[PDB]
Amino acid sequence: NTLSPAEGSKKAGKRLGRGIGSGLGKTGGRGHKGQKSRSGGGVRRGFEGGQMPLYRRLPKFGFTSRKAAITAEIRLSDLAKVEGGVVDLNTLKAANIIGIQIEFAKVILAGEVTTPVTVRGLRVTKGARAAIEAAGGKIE
Amino acid sequence: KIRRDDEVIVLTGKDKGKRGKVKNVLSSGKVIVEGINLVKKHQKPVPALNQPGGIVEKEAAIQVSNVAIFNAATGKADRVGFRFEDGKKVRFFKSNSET
Amino acid sequence: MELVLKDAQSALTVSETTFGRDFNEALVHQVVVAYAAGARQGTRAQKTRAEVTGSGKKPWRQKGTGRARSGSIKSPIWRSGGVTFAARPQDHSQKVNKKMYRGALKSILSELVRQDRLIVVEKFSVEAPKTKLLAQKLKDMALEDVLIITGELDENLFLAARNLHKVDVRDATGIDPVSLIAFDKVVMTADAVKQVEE
RNA sequence: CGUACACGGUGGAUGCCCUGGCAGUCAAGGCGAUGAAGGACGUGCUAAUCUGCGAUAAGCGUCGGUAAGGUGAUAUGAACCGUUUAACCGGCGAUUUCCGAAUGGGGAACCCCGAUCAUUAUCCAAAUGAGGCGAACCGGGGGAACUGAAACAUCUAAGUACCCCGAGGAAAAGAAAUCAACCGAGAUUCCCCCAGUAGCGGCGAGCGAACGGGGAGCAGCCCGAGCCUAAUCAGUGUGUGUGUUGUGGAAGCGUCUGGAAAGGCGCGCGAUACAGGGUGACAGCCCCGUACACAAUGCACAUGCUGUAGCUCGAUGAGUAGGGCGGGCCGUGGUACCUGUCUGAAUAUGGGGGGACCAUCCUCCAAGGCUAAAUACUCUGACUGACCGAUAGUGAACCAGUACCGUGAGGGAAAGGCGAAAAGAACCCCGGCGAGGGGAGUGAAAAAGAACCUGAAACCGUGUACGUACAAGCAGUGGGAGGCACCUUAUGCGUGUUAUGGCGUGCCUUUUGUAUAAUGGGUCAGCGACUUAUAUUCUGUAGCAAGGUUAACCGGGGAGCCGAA
């Protein structure tokens, strides 16, 4: 009625996670108290991202290799057999999670169920020769 | 609200039952009605409170709480005086609910 | 299953809807414990611009100190300054989410499909201009004690109920676990549920 | 004279209030030589300030609104005006002395005239322009240092600070001799992403794009001739959506406390209107106001229309492309852009470009020009804010940017509140006395009297409790003896305080060691010292699970990132 409601306005409802004391948590409350790694803690931080060095000096270093074709596109068996049907060459890959702006890939028999759909790909490895041969089809 | 061009009727103060027009209204809430006055020293018909001192305000200092204008309820009060050129106010005056 | 909806006349049945998610009363209550008023300016450690001023300007010996709008910050030896003892870059909270916050945002939606809880109301509810009509639809609903809980809806903020006992009006679009259940309890509408589903 | 307390004072904290600030948001947005902004100085019967005007001087006139009350803030005395309807509110008009960027000339406001540059020119200043101001934003030029690289000459901070010139309310850019995943995209900016990748760097530290994609906004065209009329130009008529104020506007109810409720308690109500304020103490239903309604103005962006007026043909810009020398600058690498000196093409049966040079493809064609739309700030108006509260907050809620300081530039405070009204101390005594008050009066919740609410601490006076001019010092504790004083906490149970006796070297940092002749504080209150983006690496909790999460922008996305050999 016209009585001041027991409550009801802003901070009503659920919150975030575990019983949060106050706002996001602090470590060194106001005033004075240890809080630190002791010693000469001030001027500037310790680490730098590298070293001194002794491990970074001149170990078994190497060098920056030229950009690769950026092949390496998982096209494992199954997930393509128990999916769709035939015709799965260079034209119907977007439907699947196989479609890199670059090119090339590979087949990794994750399963063994027959399909026996054919698949081009433009690549080939062990197992690739297997299947799609004893089941039918031609790779390229 | 209360206006100066209206009549008031006391109901509590020792001046209970007295009738008169509103002299003036202060931003204090008090209202002096033509009638509720006091007898000064040299017996001069001038409204004022009853207390010893030097120079003090006039008016009997009445309160809108114990007065009686147009109270929408069952009371012992009766008729009360009340602009007209307004027109719209005439309608409310004609209604037994407001003025 | 099938959550029965209610019309303005708090009919026994109308349409149906529901949500699927393992309700966690421990987690939902673990939700009503984090920010009812928890976005009232924290006190972190390392979260802003802060560009040195170098030499120049006004003559006087002074050292490098955090200066934001003539206001000192990130400087340990000054209100709101660097916290050398890192880990806890803010102000006293609780040792604690990606799954508790959101996960609860889901679990809560499931709290509705529970018996001893709220009830779905038809869209016509948002129409009710007056507030008294609500108190009535809440009385006949046999849930007038829900005012003791809270209230919600869909579309726009239902003003006509912003006065009812405990009512933090909110829209199904952007409903943080907060409005979802004021003090582990709530009440919504039809269109709301649908909008919240997604 | 030690200590506690009591009464009064000093003082001013605190509690409450606050006509103020701080911050965010929406709307709106230029002024002037028809001489503005600002300043100086006048003006109300008295007025010293502030504000409003300005010599018709806190005012005059018209229309509309409004209304009986009015004559600014100060509620004073005197006094005036208003129904020949004022005050007040909005718009507009009239007037508007002298000085004043004024420019005739000089000049710290005073005295006499278009000064200076420039165009047209009947060369007569005759007809015109420039010469100033304005919060930031914007464009075109000039261009550091400290600092960082824990040295420093490249580099970095900087292309910043600052300086010069200029436009608008918006500028700059721009229709491609481009891009270059391509049988393709295809004007230019801006936002997000792509990238912190390519690239640069004592390759040390650091520095740091673009193409493309996703969006916002979309408009293309003009320089010789032929011809003819709807591009363009000139002019005319002239908006829909509004600005402020007033009108259609419900509502003291009951009991109790009180001088009074906006109290407690009981009951009811508003809501396409669940801001706030005022009214004698916490009234959303007392008043204004909030949603709402109507009328006065400005803007009227556009459109319509008249006369102009299509369209057609060819070409298309050399000291340029390019090369060499010396520099600036850029992420620019022999592969950015620009300046200076010198040299110097061809020409579409030509030439340039696709991040190296030269012959062969694809694309596109400079050395001429113009071009709407998409974000900024915040003076001004309004609103809001889990912001602060008058040693807080803007320096300024009280005369404040005032008092006051400095030759000057410049610097720069403190001071809030009695209340229902008015009181704010009448009258009497004393005394040298309008400078010392008993008494008494004022009062509500003023434990009120002219810097007045409340009103503490340091502290002062009187007074009380108790020691006290042989007295040894942390000044306790336990045990046993003494007295005195009080029986609102009756029970061989406690206090105030003290005589006497056994013990007992303030507090805080530096330092191997500090009670120490190591350092700091006379005391007090207030004030005063560990945060705002992102990235990386671990830890505790929790949902779910090789799937998982999104970022710009949409409750949709999955770009992209990490993981999966």
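Note: Cβ is positioned from N, Cα and C throughout, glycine not excepted.
Feature annotations, reproduced from Swiss-Prot:
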type: MUTAGEN; residues: C:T131 to I; note: Does not regulate the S10 operon; assembles into ribosomes in vivo
type: MUTAGEN; residues: C:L134 to P; note: Does not regulate the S10 operon in vivo
type: MUTAGEN; residues: C:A160 to V; note: Does not regulate the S10 operon; assembles into ribosomes in vivo
type: MUTAGEN; residues: C:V167 to D; note: Does not regulate the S10 operon in vivo
type: VARIANT; residues: C:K63 to E; note: In strain: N282; confers erythromycin resistance. Ribosomes bind erythromycin poorly and have reduced peptidyltransferase activity. 50S subunits assemble normally, even in the presence of drug, but assembly is cold-sensitive at 20 degrees Celsius
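Sequence features annotated in Swiss-Prot and their locations in the structure.
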residue	record	Cβ contacts under 8 Å, 6 or more apart
C:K63	variant position	none
C:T131	mutagenesis position	C:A160, C:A161, C:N163, C:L164
C:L134	mutagenesis position	C:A128, C:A160, C:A161, C:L164
C:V167	mutagenesis position	C:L147, C:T150, C:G151, C:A161
In terms of Cβ proximity below 8 Å, which recorded positions out of C:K63, C:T131, C:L134, C:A160, C:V167 neighbour chain A? C:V167
According to DSSP, collapsed to three classes, what secondary structure does C:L134 (mutagenesis position) have? helix
Tell me whether C:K63 (variant position) sits in a helix, a strand or coil according to DSSP. coil
10 Å Cβ neighbour count around C:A160 (mutagenesis position)? 20
